[PDB]
Amino acid sequence: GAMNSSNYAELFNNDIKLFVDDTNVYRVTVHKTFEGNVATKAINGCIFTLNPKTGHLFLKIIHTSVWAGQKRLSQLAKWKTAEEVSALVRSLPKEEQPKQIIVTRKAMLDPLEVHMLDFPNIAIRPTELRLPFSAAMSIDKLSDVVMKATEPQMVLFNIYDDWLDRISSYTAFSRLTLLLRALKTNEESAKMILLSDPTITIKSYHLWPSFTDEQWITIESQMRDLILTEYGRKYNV
Amino acid sequence: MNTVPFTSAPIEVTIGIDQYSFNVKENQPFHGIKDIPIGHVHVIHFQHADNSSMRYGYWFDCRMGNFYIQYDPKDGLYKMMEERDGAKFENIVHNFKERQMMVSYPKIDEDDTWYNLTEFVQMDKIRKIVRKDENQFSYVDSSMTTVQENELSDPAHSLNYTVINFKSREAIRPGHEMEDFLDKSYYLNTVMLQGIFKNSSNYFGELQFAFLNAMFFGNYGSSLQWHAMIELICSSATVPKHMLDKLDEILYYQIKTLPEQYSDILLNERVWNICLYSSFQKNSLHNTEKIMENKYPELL
Ligand SMILES: CCCC(=O)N1CCN(CC(=O)O)CC1
């Protein structure tokens, strides 16, 4: 059934599973027209499909041409997400196909179930976790590839860089969610924390800086401070 | 007019015949029902006074044979049987009529209710939903499950309604996932009407039979089927006009006939609100919408 705090360790067991987040598939800017009406302009988006055990990210870039001449785009976006996730599953060798797909938004359940009817043994599940995957576009290298795309494109990444050489999947996922929650809550301050030391760089083959174990402890504490600081600012606490 | 005699009434029982009902006392000199209108299917049904568990009954058509009811004290129920000896049957009925031991089917001349509820219901189709080929009549009860319920456990005692499942490969063409899920017209017109039912009359006949089994027996799986067959039409953008207008008539008489106090158990809020107010056909069921709003405004 639904994935929550009780069954959290399940995310890191040996059954292949993927999170699917559709929050960045259909992205628009809203603006006034010459006549003083309001219009939207779409920008490139992406499907965020992540294996929480291994860190493998299947970033399907959704180019604005896929919306051309289409109506009810917010509805279409859910079905396009499901079509693309289904296509990804079919493209994977049998032994790499997931046994479960966990959608971050319950409105994805029916579109994905319908697209996956040929895979009756792949469980489609919602989650009660509030995951910050909408902030994936705050990771500079992910935003850049999405914005530069001139056509539909599938880009593969490891969202954990090389962290699994030193930490478990459980800890890597916790670090990722802390970083993304901080970037979602105060992007400017979070990016300042991550780059406030010029001597620590992001490898050409990495998304995040090359912090030592001790530096990651400091960074994680600074991210928690940022989140708590923003909570106090928001609620006047 | 035809007659279903009863050998006797050894246990106290509420007897239904179509939409009518009457009470019979233990060992009362009751010997059947006469003046049954020829031309329609009928249902004779039972609920025991000492055990309201198991409503049960029999669908039959007096044009197909001579039927009577006799209580079986071993199996503990009123059973329908066929009498193959015509002269014997006529002699039995005539004596019971002469002694006035029979109730008369109480049809008012102005009253088309039973026709309206059974317009498309045929005995031959009933006998394919309820499979017991050695009898010309069909037993249904409150507890019988449907083929679809069983899939989700005695197959010989199932209700073989046509399986409708909106999230199934049968309902969704590969490559038309969004289209077919949001507009069920393919599934209704190509799969169901052209493919399985062959025509709208057979579809409506099953829909009507499901409703009647839900109402007369409280058969839950039948209620599920009735609602599924309504929702399939209402969720289709492209439905022949004659079907929409006939559906409105069908549903109007079903809602009219439903006991006011059984609405909480026989009507699905989601389906009715979707069909009447959100669906493609929300403006195509004027008579049903008006009776539903005036009779069951709480459900909505
Ligand atoms: C961490 C920055 C490295 C980068 O730009 N990508 C490009 C796409 N990916 C190769 C692939 O799509 O299979 C490697 C990761």
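Counting begins at 1 with the first residue displayed.
Heads up, the Cβ atoms here are built off N, Cα and C, so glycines get one too.
Recorded in Swiss-Prot as a mutagenesis result, A:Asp21 to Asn (Swiss-Prot position 1853) carries the remark: Reduced growth at 30 degrees Celsius. Strongly reduced growth at 16 degrees Celsius. Counting only same-chain residues six or more apart in sequence, the Cβ atoms lying under 8 angstroms from the Cβ of A:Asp21 (mutagenesis position) belong to A:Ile47, A:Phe48, A:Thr49, A:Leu50, A:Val103, A:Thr104, A:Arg105, A:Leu131, A:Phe133, A:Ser134, A:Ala136.
Looking at Swiss-Prot, you'll find the mutagenesis A:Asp22 to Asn (Swiss-Prot position 1854) noted as follows: Reduced growth at 30 degrees Celsius. Strongly reduced growth at 16 degrees Celsius. Annotation note: A:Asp22 (mutagenesis position) sits in a coil segment as assigned by DSSP. Under a cutoff of 8 A between CB atoms, and with a sequence separation of 6+ in the same chain, the neighbours of A:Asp22 (mutagenesis position) are A:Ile47, A:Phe48, A:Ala77, A:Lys78, A:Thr81, A:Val103, A:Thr104, A:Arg105, A:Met108.
Residues within less than 8 Å, Cβ to Cβ, of A:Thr23 (mutagenesis position) and separated from it by at least 6 positions along the same chain comprise A:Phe48, A:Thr104, A:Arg105, A:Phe133, A:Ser134. Listed in Swiss-Prot is the mutagenesis experiment A:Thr23 to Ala (Swiss-Prot position 1855), annotated as follows: Reduced growth at 30 degrees Celsius. Strongly reduced growth at 16 degrees Celsius.
Other C-beta atoms found within 10 angstroms of the C-beta of A:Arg105 (mutagenesis position) number 17, with every protein chain shown included. Listed in Swiss-Prot is the mutagenesis experiment A:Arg105 to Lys (Swiss-Prot position 1937), annotated as follows: Severely impaired growth. Reduced growth at 30 degrees Celsius. Strongly reduced growth at 16 degrees Celsius.
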